[PDB]
There are 4 protein chains.
Amino acid sequence: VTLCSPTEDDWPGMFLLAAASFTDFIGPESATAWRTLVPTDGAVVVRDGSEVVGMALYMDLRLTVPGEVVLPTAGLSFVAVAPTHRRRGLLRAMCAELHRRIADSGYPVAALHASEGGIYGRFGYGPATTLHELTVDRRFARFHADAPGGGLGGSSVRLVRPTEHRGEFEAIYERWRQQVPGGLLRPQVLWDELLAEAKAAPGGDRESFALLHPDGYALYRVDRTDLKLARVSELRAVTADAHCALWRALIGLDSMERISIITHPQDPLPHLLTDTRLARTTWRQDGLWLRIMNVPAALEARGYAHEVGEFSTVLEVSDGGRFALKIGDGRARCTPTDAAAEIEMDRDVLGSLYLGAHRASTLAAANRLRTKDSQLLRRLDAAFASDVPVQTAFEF
Amino acid sequence: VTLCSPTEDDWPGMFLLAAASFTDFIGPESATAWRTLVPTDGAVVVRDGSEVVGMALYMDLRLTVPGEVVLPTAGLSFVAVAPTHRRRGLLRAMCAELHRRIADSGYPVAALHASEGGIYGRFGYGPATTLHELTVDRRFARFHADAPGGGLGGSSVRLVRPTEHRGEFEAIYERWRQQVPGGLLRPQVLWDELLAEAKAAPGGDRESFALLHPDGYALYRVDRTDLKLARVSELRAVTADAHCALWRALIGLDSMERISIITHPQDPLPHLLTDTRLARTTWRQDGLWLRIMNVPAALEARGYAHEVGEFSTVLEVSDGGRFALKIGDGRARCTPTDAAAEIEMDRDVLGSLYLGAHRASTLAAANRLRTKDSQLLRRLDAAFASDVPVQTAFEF
Amino acid sequence: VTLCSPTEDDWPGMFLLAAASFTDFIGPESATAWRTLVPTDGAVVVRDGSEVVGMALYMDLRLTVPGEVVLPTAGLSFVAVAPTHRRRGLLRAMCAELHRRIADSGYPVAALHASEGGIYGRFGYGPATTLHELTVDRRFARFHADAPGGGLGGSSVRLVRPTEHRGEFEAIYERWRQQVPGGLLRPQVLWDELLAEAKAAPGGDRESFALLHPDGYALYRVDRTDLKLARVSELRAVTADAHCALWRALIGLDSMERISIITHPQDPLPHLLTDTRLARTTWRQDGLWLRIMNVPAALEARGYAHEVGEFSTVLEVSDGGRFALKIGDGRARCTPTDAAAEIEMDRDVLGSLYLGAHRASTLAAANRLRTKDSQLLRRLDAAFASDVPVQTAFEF
Amino acid sequence: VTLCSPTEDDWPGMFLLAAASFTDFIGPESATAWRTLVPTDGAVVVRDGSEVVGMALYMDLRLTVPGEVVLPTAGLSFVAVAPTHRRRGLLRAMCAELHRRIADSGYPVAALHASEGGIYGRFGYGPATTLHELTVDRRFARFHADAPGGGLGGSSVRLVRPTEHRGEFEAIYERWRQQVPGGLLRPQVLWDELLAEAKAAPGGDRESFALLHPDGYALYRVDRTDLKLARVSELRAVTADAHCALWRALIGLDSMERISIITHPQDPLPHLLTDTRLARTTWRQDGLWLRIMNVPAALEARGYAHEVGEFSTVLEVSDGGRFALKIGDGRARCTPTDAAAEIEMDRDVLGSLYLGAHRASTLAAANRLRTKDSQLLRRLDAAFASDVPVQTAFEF
Ligand SMILES: CC[C@H]1CCc2c(sc3nc(SCC(=O)NCCN4CCCCC4)nc(N)c23)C1
Ligand SMILES: CC[C@H]1CCc2c(sc3nc(SCC(=O)NCCN4CCCCC4)nc(N)c23)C1
Ligand SMILES: CC[C@H]1CCc2c(sc3nc(SCC(=O)NCCN4CCCCC4)nc(N)c23)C1
Ligand SMILES: CC[C@H]1CCc2c(sc3nc(SCC(=O)NCCN4CCCCC4)nc(N)c23)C1
Ligand code: NA
Ligand code: NA
Ligand code: NA
Ligand code: NA
């Protein structure tokens, strides 16, 4: 078994391994669109002796982090080991080589969506966003007297066909992704793919519709089998007014019993209703995972909470360096030191803290983060907290 | 229809209305235990002309709030309107009279557990704690290398019969409830009731067992019908070591497929495992609801985050007064003013903020909390945040 | 109503009756492939007065029986009576005529797959093979220290596209079918049909993949609706090493929870695992049914167990003749006699014994087989037993 | 942690561990009955330092093996490790000590029912009987013309109350258990327990009824929740006539849709019906597990098939000795040798072969049994086969 960058001859074998490894796999046509985001040396394959028995690659992404800072991000994807070649160290070998290439190329962070929760921790990935499914029984849903957009006169929201308003969705999404931690740039090829998935398929998904506001949109479709459930695939709102107006329109889908959405834990939807309990959490999972590739570059790049006073500490990342960390006026300075560590954690833990989805105090209670100073823990919690709640952009 | 404090003659009619209104009702014997917590003028009844068609009462409780401060709390309970007397304003009349008595008696806060989510908002109750059910597939659960209590030698945890270790459970609970916001004092009569529910009932619940550590306990029983599910009714851990040791023992229930617990959103359990996804959120609901009875008394009583710098604002509670609010060095001063309001919210919203379970920013995004100052919003978020995560003590 | 061999004009009416009688019916295109196996006078139709109200046919098959002996076999199929013409003796009339043609043509045995278990016994068919569905929870599956193909180095098994390795599947199947009782010759037209079913259908089955070893293959696909279940349509292994290697690869389908296969009761799979209970029997049914057309020809053709000493008896088949049966050195001699019968059974019972799937002792306990000699019963059990376990080839 | 025979002081701690380890546990009253079968030194406990954290014992049983031979059998039971003391080698230590005591006491075999399939193999237990659940849709069930007891006149079977016919059940069971491999002696205390379980329990099982024939009985009760399902707990038939007569009566339960029974793979029931498919296999599991304690004593004690000619081989049991094995005229002679092994297997494999439930050929195909001689394999298969099908007596 040898590990190499694939030649054009290797890709049929890679698409066979893909078809056999991923059930949700669209054929090589969607593969062509996504492949445009893979840089020249972004892919590795393992050959037996000879066929493709292992593969992994990364895509060039742009990830928004707290303080509206956009980082170049290596998006790991298309990771598969043939069922014939398990327990042979192929995943470890492929991840070691890609991380080498990612670090050398100058990416401060890598990111992925995990097929399983137990795999990627050991390679330094921490779950960094939380997917929160809300299911609304819209038959009972009444808007609170305080909820915006209740007054008389016309609606700001239009029911439209997605394909006829591409320019407007693109512009709204572009504003959203720059404002929200977890936001990703969505290139033209991924808009091509999204709007192609919007049409009905024979014995497949039903037609997608859009609700369009000047400052937000919702993409939804009736479920394949449950004809009383509308699934919102995507809601991007740049203003509170847009978010409320779009939910008034969704609750107006009078032929549905239930509206479901995969959102974030701080979605204000429940607070828009007279009965907060009607927006039920039906599912919760890790979304985006982060591997901090360069600790000082990552920690210096993001913004920190202004509310917490200037403080200095010494952070050790397990096999990731030891740093003098000074946080004040919403900025961090992170420099090499051999001074005694005040805080220790594995690389994955820093990934989990980085977008503010997990509290240092919570990780400390599980001993994933070690300090003897409870004051320092409070200061880290406050500093790493995100003003704008972290959301998940799109799966890759 | 007249509204009065019940005479001893009224209680048979109240127990009939109870039996017909609450499915989970134990007969008048458990009623006698709980009745010891109802003060002399703590109950109201509505009589038709004559039978009992409405009732409501409060119990004398002690509630822990951020800063380990214990408040006298009126626990509303046993609220019922006969199905014959709906839409007659009986609930509004009974709640108005009890709130009068509660306020006059000098309680700064009232609290309840809501049968429905859409009722109590309009009477000034806000959901203040969050119930989070975790279900662990213990067949896959492996403890992280970092998790405490992994080393060789004896176990700190004992499998015991609850009734034989009452003194130890009482002492552990008493330490827990004083340390954790949401904590309630559990009087002797409620320990009597808890340990009586621990025994098996013919065609009812199975026998309860306890896992006992010097600094924590877990009460659990096998589910009635699902014989591969253990339900943890209660886990009180005063230390991280106790919490981890108890979960090692629960994951050691080798005859079970699943362990479930109703816990809080910041439960560190998922972070103790190599696969965080194995601790699945299977249910989420409002726990304790709070009505702030005296705004200045409540706001001055709790502790605030030390990390946020001193700031001053003007808070208006809708029909609850307007106050100059100054927060610094973890303390609030809250005095009357006619100065222009910088922040406005209904009374229920303040209840939701008060134990730190809901962010001011989230409530602001739904327009439940109104300000023009985004800096002030960040400062409120930070100040009202609880260092120790808010938990739910016991339902009443 | 008249009974005749169909003219080319009759086939549209036969395909309509087929469409209305068989839900799993592919249109006339697959019908054309299978029709090549129907001999010139292999079909009967019943016409009302006039439309097709009844049909039945047989195909020319080659069936492997104990001792690796291959018998010409009439495979009954496409049997239907119009719902308008039930309880009119059409099935009895069509089966009588086909059995006449089959016997006169010189077939020693007829075979079918039964739509229902209660129909074919009365026409002399006995269930002769047993379908055994095993479902493996592959998340727990660990191979026993004794299981072959555990050592270090490369895998003998390749993940491939079925259509690209037709020649290899054909050659492996051809070796398997000649070695295993129940084996059937699979002609080129049925390989055409199998490899056409291997591709995904819109709103239909998912793509089929193959695991290929020099001495075995497995064809599998992810279930339509249960995306955590892989269904093995076919596993043909000529060696124990091939069988184990293919199951190691199937247990390596890490994205699946469950692997299911329709196999035989003696499948060694459970014994390859540390926990035999993980290979759960989820379904059990009659597979191939046999009608012995010529008792002496059938009994003389198959091999018998060498372990049992030479013995002689007199077998009466109900309306099928009486025979002096001498079994020794693994061979039978079966000659006409009027000597007193020592063993009596209906024709269907002999079909059930013939491939070794059912014990004479078991049939005797239900009085389907009558003797007064318990020693003779032990000798029949031993003699008719198959060294190589009976398997089911493909449904027809 | 120390390992000792329990003192009378230890038993409360053992009953607590029992209650917490076994859901199907009846309290100490049934425990007293079963405890009469535990010999003086039949129990071990592990104490921490001090409480009971581990226990295991054996009961004195009598097991019928092929040739109607009755062996003294150590029935392992009540095996539990506290959830606080997992992965501490307590099971290995307790099993090592009990096996020492069992071997020294002169038991040729040990037996158990396994809570899980993956535990007991490594301690030398092989699954030796197969539980086969048949569910009959009795609404369609018609008896075959050949089935016994179809003729006119009175029924041989009586519907009775179990408690009123104890003497008759005892005598029928005693005949059955001496005739059938897997049969166990059922002492008076276990008849006391069985007839106490026959009565209805409030919110528990429904009343048991009996069908009584001179040569067989069936004990059945309507399911707790499925009121159209009758569960046969036990059917013991000494004759084919009794078996058929009892099933005619069970199929006469006209208020039921379904009759279910946990039986053996060779149950002739399906062959009694015109539609064999109506007796559906709904569940299949290992029943009794055997550990051969003394290889020569066990192999010399059982009877072998008379049909197979005399043969000699050399059997090695992994860490269980090497023996010259000569089988002829239905008897084995098994003597020590250092001659080259012709057959090798682990101790557990011999347990699986011993009652004839598993074929040597099947175990060989999984490499659990190793020989280079296919003729020797055929001879072992034939010799170890049981004339009378192996059944499961009662769980312990
Ligand atoms: C040849 C270059 C690669 C780049 C990744 C890639 C494709 S198709 C494609 N489609 C998608 S669909 C969006 C999604 O929900 N992805 C999660 C699951 N994912 C795993 C692997 C791919 C299939 C689904 N995503 C890709 N990364 C890709 C081809
Ligand atoms: C006569 C005085 C009253 C005081 C409240 C009270 C009782 S019994 C009792 N038991 C309980 S059981 C604990 C519990 O989960 N309570 C929620 C539902 N609750 C609603 C009303 C009572 C029944 C169940 N709780 C009470 N407050 C009470 C009698
Ligand atoms: C015109 C000649 C006949 C010969 C039998 C025949 C066809 S299509 C075909 N396909 C099949 S598909 C393989 C299978 O699982 N058969 C069982 C159910 N079977 C019943 C009747 C046909 C449809 C399905 N089988 C045939 N015998 C046939 C046409
Ligand atoms: C104190 C001596 C011991 C002897 C074993 C023993 C008892 S109660 C009892 N009841 C039973 S009930 C029959 C049965 O289905 N047993 C399987 C599960 N079994 C596991 C452990 C006991 C509870 C159920 N069986 C025992 N061996 C025993 C007490
Ligand atoms: Na922003
Ligand atoms: Na505290
Ligand atoms: Na063969
Ligand atoms: Na016998």
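Residue numbering for chain A follows Swiss-Prot, covering 3-51, 56-402 in order.
According to its header, this structure was worked out by X-ray crystallography, 2.0 Å.
Every residue gets a Cβ built from N, Cα and C, even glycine.
Summarising the annotation, Swiss-Prot assigns active site, proton donor to A:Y126 and lists a curator's inference as the type of evidence. The Cβ of A:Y126 (mutagenesis position) lies under 8 Å from the Cβ of A:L118, A:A120, A:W295, A:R297, A:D354, each of these being in the same chain and 6 or more residues away along the sequence.
Residues or ranges marked as active site, proton acceptor by Swiss-Prot on the basis of a curator's inference: A:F402. Non-local neighbourhood of A:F402 (active site, proton acceptor): A:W36, A:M65, A:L67, A:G81, A:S83, A:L118, A:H119, A:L190, each in the same chain, at least six residues away, with C-beta under 8 Å from its C-beta.
Applying an 8 A CB threshold to same-chain residues 6+ apart, the list for A:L96 (acetyl-CoA binding site) reads A:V3, A:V48, A:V59, A:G60, A:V87. According to its DSSP assignment, A:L96 (acetyl-CoA binding site) is helical. The acetyl-CoA binding site annotation in Swiss-Prot covers A:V85, A:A86, A:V87, A:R93, A:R94, A:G95, A:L96, A:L97, A:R98, A:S121, A:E122.
For the recorded site, A:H119 (mutagenesis position), the DSSP three-state label reads strand. As a published mutagenesis entry, A:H119 to A appears in Swiss-Prot alongside the note: Decreases catalytic activity on AG substrates, leads to a change in the number of acetylated sites.
A:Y126 to A appears in Swiss-Prot as a mutagenesis experiment; the accompanying note says: Abolishes catalytic activity on AG substrates. Abolishes catalytic activity on HupB.
For the published mutagenesis A:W197 to A, Swiss-Prot gives the following note: Abolishes catalytic activity on AG substrates. Here A:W197 (mutagenesis position) comes close to A:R172, A:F175, A:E176: these same-chain residues lie at least six apart in sequence, with C-beta atoms under 8 angstroms from its C-beta. DSSP gives A:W197 (mutagenesis position) a helix state.
According to Swiss-Prot, the mutagenesis experiment A:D292 to A carries the annotation: Nearly abolishes catalytic activity on AG substrates. Counting every protein chain shown, the number of other Cβ atoms lying within 10 Å of the Cβ of A:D292 (mutagenesis position) is 22.
Recorded in Swiss-Prot as a mutagenesis result, A:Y310 to A carries the remark: Nearly abolishes catalytic activity on AG substrates. The DSSP secondary structure for A:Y310 (mutagenesis position) is coil.
In sequence order, the recorded positions from A:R94, A:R98, A:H119, A:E122, A:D292 that place a Cβ under 8 angstroms from a chain B Cβ are A:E122, A:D292.
In the three-state DSSP classification, A:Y126 (mutagenesis position) falls within a helix. Taking only the Cα positions, the spacing between A:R98 (acetyl-CoA binding site) and A:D292 (mutagenesis position) is 22 angstrom. DSSP assigns A:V85 (acetyl-CoA binding site) to a strand segment in the three-state reduction.
The separation of A:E122 (acetyl-CoA binding site) from A:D292 (mutagenesis position), Cα to Cα, is 10 Å. Each residue contributes its Cα atom, and for A:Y310 (mutagenesis position) and A:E122 (acetyl-CoA binding site) these two points are 31 Å apart. Taking Cβ-Cβ distances under 8 Å and a sequence separation of 6 or more, the neighbours of A:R94 (acetyl-CoA binding site) in its chain are A:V3, A:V87.
Within 10 Å of the Cβ of A:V87 (acetyl-CoA binding site) there are 22 other Cβ atoms, across all protein chains. In this structure, the recorded positions A:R98, A:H119 were compared by how many other Cβ atoms lie within 10 Å of their Cβ, and the smallest count belongs to A:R98. Checked against ligand 7, the recorded positions A:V85, A:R94, A:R98, A:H119, A:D292, A:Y310 give no residue with a Cβ under 6 Å from it.
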